[PDB]
Structure formats: C-alpha cells, structure tokens
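**Q** Sharing a structure, written as structure tokens. Questions coming.
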Amino acid sequence: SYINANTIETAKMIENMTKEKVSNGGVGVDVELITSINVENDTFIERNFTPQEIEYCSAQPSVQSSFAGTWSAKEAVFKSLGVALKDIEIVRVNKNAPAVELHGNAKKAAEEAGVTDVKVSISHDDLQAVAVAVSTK
Amino acid sequence: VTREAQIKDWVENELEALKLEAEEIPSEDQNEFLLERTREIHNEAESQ
C-alpha cells in the first residue's frame, strides 16, 4: 500500500548510486516533473528527441511520463559528462535497462574527458521522472 | 512554470542529500531507510 513500484525503483537507483556501490566516476542525477513537458509542442520534442525515442515514448501508456523519463535521462547523462540534448540518445527496450549512445558533440566532449562508458537508470510515474547517470573513465 | 523548475531543483537537492544520509546507515538497513525517505520526498514534491 505505502511502498509502490516507483518508490522501489528510485530507492534502488539511490542505493546503487551510493559511494560503496559505485565510486570513482561522473555521477549525474536529474528529476523532471512530468507536468512540465507539453507533448503537443512538436517544436521542443523534434528539437531535443531522436525519431526512435519519439516512436518508443508515443507507444507507451503515459506518453508524458515516458517523455519526461527520457528527458531526465538525457539531462542526467549531460551532468555526468559535465561539459542540444538530441546528440545524447537513450535506446529503451521494455523491462530492459536503457543504454546511452553519444553521436556528435557529446561523443567528442566524452573523448576529451576520457569517458569510456555511460550507464543510466530511470523511474517515472504520474508526478516525477528521476534519472541517475554513472560515467566510467 | 518558474515554480515547477524550483520544485525540480528542490527534489535533486533532497535526493542528493539522501545519498549522504544513507552512507552512514549500515548496508543491511540501507534499503529500508531509502524506501521510507524516497516515499517521503515523493509526497513533499507532489505537495509542493
């Protein structure tokens, strides 16, 4: 009743983010309120999101929750690098860990920063999407 | 929209501080602490 799936996912994300689990790496945390993303605003969505992210997000039950997820995931990855978010791309298969892929400026800005790998966890519900990105050198 | 950004900031600042709180909690009760305190932060975001 009191501890729903979202609380368990976000707890696990903070537990794995703690120093003793993963330390010596760029850690970015980003949260986005889902109400702060207009999906009808095609100028923002097409500016910041790849066509395969939009295809995945639009297929989900709450489009606005899954857009905020992916948005928080981009902003988390960008904070982990610490240097246009569409460059950062999140592939997300259902009940499978999303993977991060840097294409243009982000890939080159990761090469100067000596960033080998970038992983991300994402939890989203009717209020807030939380994302935690860990970058191994 | 201005206030919803300030609430987003406030949630990062509580979720980053809940890491430092959970560091001192020994690693067997850490899950139970994070569960009770994440749920509280969700409520206080939703309220704001």
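By the numbers in Swiss-Prot, the shown part of chain A spans 1743-1825, 1833-1886.
In case you wondered, yes, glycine gets a Cβ from its N, Cα and C as well.
Here Swiss-Prot describes A:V1769 to D as a published mutagenesis experiment; the accompanying note says: Does not affect oligomerization; when associated with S-1771 and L-1773 or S-1771; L-1773; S-1879 and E-1881. Here Swiss-Prot notes a mutagenesis experiment, A:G1770 to D, with the remark: Loss of transferase activity. What Swiss-Prot notes for the published mutagenesis of A:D1772 to S is this: Loss of transferase activity; when associated with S-1774. Feature annotation from Swiss-Prot assigns Mg(2+) binding site to A:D1772, A:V1773, A:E1774, A:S1872, A:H1873. One mutagenesis experiment catalogued in Swiss-Prot, A:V1773 to L, is accompanied by this note: Does not affect oligomerization but lacks transferase activity; when associated with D-1769 and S-1771 or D-1769; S-1771; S-1879 and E-1881. A:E1774 to S appears in Swiss-Prot as a mutagenesis experiment; the accompanying note says: Loss of transferase activity; when associated with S-1772. According to Swiss-Prot, the mutagenesis experiment A:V1879 to S carries this note: Does not affect oligomerization but lacks transferase activity; when associated with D-1769; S-1771; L-1773 and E-1881. For A:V1881 to E, Swiss-Prot lists a mutagenesis experiment annotated as follows: Does not affect oligomerization but lacks transferase activity; when associated with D-1769; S-1771; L-1773 and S-1879.
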**Q** Need this for a regression test: mutagenesis positions A:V1769, A:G1770, A:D1772, A:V1773, A:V1881, filtered to those with Cα within 10 Å of A:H1873 (Mg(2+) binding site). What's left?
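**A** Near A:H1873 (Mg(2+) binding site), where near means Cα within 10 Å, the mutagenesis positions are A:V1773.
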**Q** Given A:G1770 (mutagenesis position) and A:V1879 (mutagenesis position), what distance in Å do their CA atoms have, once rounded to a whole number?
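**A** Taking the Cα atoms only, A:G1770 (mutagenesis position) lies 11 Å from A:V1879 (mutagenesis position).
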**Q** Report the nearest neighbour of A:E1774 (mutagenesis position) in space among the recorded positions A:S1872, A:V1879, A:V1881, comparing Cα positions.
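**A** When the Cα distances are compared, A:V1879 comes out closest.
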**Q** If you measure from the C-alpha of A:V1769 (mutagenesis position), which of the recorded positions A:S1872, A:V1879, A:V1881 fall inside 10 Å?
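**A** The recorded positions passing the 10 Å Cα test are A:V1881.
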**Q** In angstrom units, rounded to an integer, how far apart are the Cα atoms of A:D1772 (mutagenesis position) and A:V1881 (mutagenesis position)?
**A** 7
**Q** Taking just the CA atoms, what is the gap between A:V1881 (mutagenesis position) and A:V1773 (mutagenesis position) in Å?
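**A** A:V1773 (mutagenesis position) has its Cα 9 Å from the Cα of A:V1881 (mutagenesis position).
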**Q** Given the recorded positions A:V1769, A:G1770, A:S1872, A:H1873, which pass a C-beta cutoff of under 8 Å against chain B? Sequence order please.
**A** none
